[PDB]
Amino acid sequence: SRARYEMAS
Amino acid sequence: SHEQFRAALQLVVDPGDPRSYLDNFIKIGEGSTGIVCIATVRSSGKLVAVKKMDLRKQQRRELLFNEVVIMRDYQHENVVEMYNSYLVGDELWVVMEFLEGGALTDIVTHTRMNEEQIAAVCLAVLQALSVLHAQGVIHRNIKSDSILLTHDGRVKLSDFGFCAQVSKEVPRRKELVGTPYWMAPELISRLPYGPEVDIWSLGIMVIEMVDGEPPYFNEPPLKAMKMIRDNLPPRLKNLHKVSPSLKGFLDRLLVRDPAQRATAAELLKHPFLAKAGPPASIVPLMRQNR
């Protein structure tokens, strides 16, 4: 939790 | 396959190596696609930013072309200017405008913004979005980390690494792309989506500016996603702090049905944005002045 990371496909 | 991708990038970037005109690379930041450094232009002492993205470490390498397409095609006053791109070893480097005031994230995590400041930020972001969207570009990663400031409080939209294009022949996108807590419900639902997703993501940023964080930020990203998808639009923790005008504005953003959500061009006429102060009003929020 509290993740500022992006997700792709 | 990695070697194949290097060769391909090489055909579309500027030739050479910017190390020949830049000194004193200092890392200032990270993203999932890579790092950001400042550097000094040797001939002049000007500062620039250099984004470095390792080709082997991407979720999806093909998105690296976004950096090059936006630079070549989609420039504006509230958009970070990209100067040149190079292939340096196994890394794509992009040399771009240095936004010396840092990201909006440092602000929302450490001070309270008033509504004049919030409105100025929204106004600046929405001007950039009205133009991007009218030309088929969806940013897909709107959040406080993508909004950068000058020293004199001007606001620019940055980090186009996740963007996509739409057009008559490709009206919607289907990829699962963004940051979990800021993602639009239709995107999380795997519905075909358009520019509207940026508008939801802006609403979540307004929640960041009022509360310090997006909703469900204590939930793991996947649980947060589920809740965004299934529940009613998330609520401000301190709804009691915001004016009716801010709340009416936010209600045009956080609309589950994308067809009913306001567009950037509509939002630019909303009376909330009449409160927008000038860039100088943002200046005191920055770390160097607090």
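Just so it is clear, chain B uses Swiss-Prot numbers, and the residues here are 300-589, in order.
Even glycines carry a Cβ here, placed using N, Cα and C.
The ATP binding site feature in Swiss-Prot is assigned to B:327-335, B:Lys350, B:396-398, B:458-460. Around B:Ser331 (ATP binding site), taking its Cβ as the centre, 18 other Cβ atoms fall within 10 Å, counting all chains.
Where Swiss-Prot documents B:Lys350 to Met as a mutagenesis experiment, the accompanying text is: No change in cell motility; in association with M-351. In the three-state DSSP reading, B:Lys350 (mutagenesis position) counts as strand.
Among the mutagenesis entries in Swiss-Prot is B:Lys351 to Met, noted as: No change in cell motility; in association with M-350.
For the mutagenesis experiment B:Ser445 to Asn, the note given by Swiss-Prot reads: Approximately 30-fold increased autophosphorylation (constitutively active mutant). Listed in sequence order, B:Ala402, B:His438, B:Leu456, B:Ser457, B:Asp458 are the same-chain residues six or more apart from B:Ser445 (mutagenesis position) with CB atoms under 8 A from its CB.
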Rank the binding-site residues B:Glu329, B:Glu396 by how many other Cβ atoms lie within 10 Å of each Cβ and give me the one with the fewest.
B:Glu329
Going by Cβ pairs closer than 8 Å, show me which of the recorded positions B:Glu329, B:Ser331, B:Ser445 neighbour chain A.
B:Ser331
Going by DSSP, is B:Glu396 (ATP binding site) sitting in a helix, a strand, or coil?
coil
Filtered by Cβ under 8 Å and at least 6 apart in sequence, the residues in the chain of B:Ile327 (ATP binding site) near it are B:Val335, B:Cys336, B:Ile337, B:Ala348
